[PDB]
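Engineer: Just dropping this structure here.
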Protein chains: 2
Amino acid sequence: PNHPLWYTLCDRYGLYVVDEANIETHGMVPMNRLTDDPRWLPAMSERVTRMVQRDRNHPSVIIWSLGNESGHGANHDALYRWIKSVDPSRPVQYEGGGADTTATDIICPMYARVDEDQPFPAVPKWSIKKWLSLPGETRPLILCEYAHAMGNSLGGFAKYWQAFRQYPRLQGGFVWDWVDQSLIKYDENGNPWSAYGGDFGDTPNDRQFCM
Amino acid sequence: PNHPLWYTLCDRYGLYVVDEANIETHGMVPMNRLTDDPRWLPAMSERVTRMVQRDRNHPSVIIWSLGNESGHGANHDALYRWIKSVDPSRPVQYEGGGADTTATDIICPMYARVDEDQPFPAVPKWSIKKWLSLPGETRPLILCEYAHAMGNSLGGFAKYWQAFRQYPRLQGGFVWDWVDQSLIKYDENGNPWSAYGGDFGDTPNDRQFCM
Ligand code: NA
Ligand code: NA
Ligand code: NA
Ligand code: NA
């Protein structure tokens, strides 16, 4: 959840918002170790429920998200249902555990490609065009993350947009991401420079991946 | 419907057969003028029912077809349901009226392209990949006709097969077609030559389109 003023500004300037619970357990092995554990349901529930209680009157919020990169656990299904019960006015999405689980109203993959399949075990990233028409599939597809804008990037961006326009159920996506997470440091002369992972003695670190 | 021996040979050698009623009203304006007319329902009904009565014991027949290029009329809906009622063992298909009407269990377009839409009024030929995922659509897609093999042709054949293999619900198609409909004529020296439309004084004719 963002600073409260953000939603007011999106209400007034006009931007659609996906409001996302503060739940990410990416470093767990497997990713759902905590989110499938009923002992972590209370802690998870508060992060979802208290977000909905705070932000549910904002018109800019059109979609609720259960968090990010926490695999798919039974706690997700429980909280998906809780939101649907308490607020039927907004779709609920969640990418974890393969982007098309029982915990999402929208097929919402991250970095699924336009034409090329990436058939990873358990959590494949299908071609978005192919994903739509998998047997029994009916949901819209909106990428929660696509077109990773790291350094000299956005090659093939036009390919996404051609597909979005041609396919009714391909309804766009969210670019990753808006702003480089660089920090200012100062050299011997007091001149500022842009710093990334490792520049503060932080170790282990992931270097320029924050930008 | 074919010569009766054809089905016996397909049974024994092993080919899947689409058995198709002898109904085509292509030259009507609009194409469904007769097939939407209840006064022509009896004549159409005999062409469908007598085919099913004759061929229903052949294992090679896996799909019934209501005919070809006769638009979409209420008579098609009635006869679709008749077959479904008398023989639940086989799907019923029909391409007329846009390839995805209420008279077909299979999206069965003719000459729909792999990636390129052809948005004709009333009866568009969507890209086959796009067609599968149109809002609400769930049926398999098998082209009743594709890859028109007229003269020096079959350019782009590989593109169809790549799509067939990638998309579960793209389950192939029927090439148009097997054998040139040329006829033998004899010159002044008695030597045979292959003849096409117009070579018999037939007029109007469609020249080499029979090959
Ligand atoms: Na679209
Ligand atoms: Na990053
Ligand atoms: Na297929
Ligand atoms: Na022809």
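Chain A residue numbers are taken from Swiss-Prot; in order, the displayed residues are 394-604.
The deposited model was determined using X-ray crystallography, 1.9 Å.
The backbone N, Cα and C atoms fix where each Cβ goes, and this holds for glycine too.
Feature list, courtesy of Swiss-Prot:
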- A:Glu462: active site, proton donor (ACT_SITE)
- A:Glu538: active site, nucleophile (ACT_SITE)
- A:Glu417, A:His419, A:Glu462: Mg(2+) 1 binding site (BINDING)
- A:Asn598: Mg(2+) 2 binding site (BINDING)
- A:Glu462 to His: Slowly inactivates galactosidase activity by reducing the binding of magnesium. It increases binding specificity (MUTAGEN)
- A:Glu538 to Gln: 10000-fold decrease in the beta-galactosidase activity (MUTAGEN)
- A:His541 to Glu, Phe or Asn: Poorly reactive with galactosyl substrates. Less stable to heat than wild-type (MUTAGEN)
- A:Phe602 to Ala: Decreases the stability of the loop 794-804 (MUTAGEN)
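Distances, neighbours, how buried they are, the whole picture for these features please.
Structural biologist: Applying an 8 A CB threshold to same-chain residues 6+ apart, the list for A:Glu462 (mutagenesis position) reads A:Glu417, A:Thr418, A:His419, A:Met424, A:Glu488, A:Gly489.
Around the Cβ of A:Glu538 (mutagenesis position), the number of neighbouring Cβ atoms within 10 Å comes to 18. In this structure, A:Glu538 (mutagenesis position) is part of a beta strand by DSSP.
Annotation note: A:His419 (Mg(2+) 1 binding site) sits in a coil segment as assigned by DSSP.
In the three-state DSSP classification, A:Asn598 (Mg(2+) 2 binding site) falls within coil. Sequence-distant neighbours of A:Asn598 (Mg(2+) 2 binding site) (same chain, six or more apart, CB under 8 Å from its CB) are A:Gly590, A:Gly591, listed in sequence order.
Reduced to three states, the DSSP call for A:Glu462 (mutagenesis position) is coil.
Other Cβ atoms within 10 Å of the Cβ of A:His541 (mutagenesis position), summed over all protein chains shown, number 13.
Within the same chain, the residues at least 6 positions away from A:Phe602 (mutagenesis position) whose Cβ sits under 8 Å from its Cβ are A:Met543, A:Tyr589, A:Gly590, listed in sequence order.
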Engineer: Check the binding-site residues A:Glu417, A:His419 for other C-beta atoms within 10 angstroms of each C-beta and report the one with the most.
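Structural biologist: Going through A:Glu417, A:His419 one by one, the largest Cβ count within 10 Å is at A:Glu417.
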